[PDB]
Amino acid sequence: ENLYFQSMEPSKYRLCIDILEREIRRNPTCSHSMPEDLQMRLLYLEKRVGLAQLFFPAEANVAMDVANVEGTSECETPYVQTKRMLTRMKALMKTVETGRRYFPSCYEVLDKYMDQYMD
Ligand SMILES: O=C(O)c1ccccc1O
């Protein structure tokens with residue numbers, strides 16, 4: 001269906017997200033480092049971004065729109081299957097980096113929460 005928005009809200013939001021995405025390609029302290037093991041890094045990112053949506057739905061969904069998470073699938077030829085996981089990991093990571101940059105007070109809450117899994 002096609003709807004007429006005289007205030008162009010959907011389109012204004014798309015321009016904002018694009019300004020946020022661009023403003024980081026160009027141009028809050030954390031308590032731990034993410035796992036170096038790539039499988040564990042993926043699992044860590046899935047848990048953290050999933051918690052961001054539960055604790056901070058609007059902030060999370062802004063960061064995920066900046067990161068383009070909506071294309072990706074949660075965790076055919078193996079080349080493209082693994083590229084899917086890599087693409088998912090890149091977007092989860094960009095979500096976290098966007099939260100760190102624009103929602104620092106959310107990031108510090110999620111940083112203390114994820115520290116409990118780190119040791
Ligand atoms: O993971 C975070 O620290 C975070 C913070 C705000 C929004 C999205 C996020 O993933």
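Each residue's number is its place along the chain shown, starting with 1.
Method of determination (from the header): X-ray crystallography, 2.3 Å.
Cβ coordinates are placed from backbone N, Cα and C, and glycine is handled just like the others.
As annotated by Swiss-Prot, salicylate binding site applies to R48. According to Swiss-Prot, the experimentally introduced change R48 to Q (Swiss-Prot position 419) is described as follows: Impaired salicylic acid (SA) binding. Interacts with NPR1 in the absence of SA, and lost ability of SA to repress this interaction. One mutagenesis experiment catalogued in Swiss-Prot, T95 to V (Swiss-Prot position 488), is accompanied by this note: Normal salicylic acid (SA) binding. Interacts with NPR1 in the absence of SA, but this interaction is repressed by SA. Listed in Swiss-Prot is the mutagenesis experiment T95 to A (Swiss-Prot position 488), annotated as follows: Reduced salicylic acid (SA) binding. One entry in Swiss-Prot concerns the mutagenesis experiment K112 to A (Swiss-Prot position 505). Its note says: Slightly increased salicylic acid (SA) binding.
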Roughly how many Å lie between the Cα atoms of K112 (mutagenesis position) and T95 (mutagenesis position), rounded to a whole value? 17
Do me a favour and check the Cα-Cα span between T95 (mutagenesis position) and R48 (mutagenesis position); whole Å is fine. 10
Residues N27 and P28 bracket 7 unmodelled positions; their Cα atoms are separated by (Å) 16
In the deposited model, 16 residues lying between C75 and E76 are absent; what is the Cα-Cα distance separating these two residues, in Å, to the nearest whole number? 16
Long-range neighbours only, meaning 6 or more apart in sequence with Cβ under 8 Å: which ones does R48 (mutagenesis position) have? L92, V96, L110, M114
Mind checking which of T95, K112 has the fewest other CB atoms within 10 A of its CB? They're the mutagenesis positions. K112
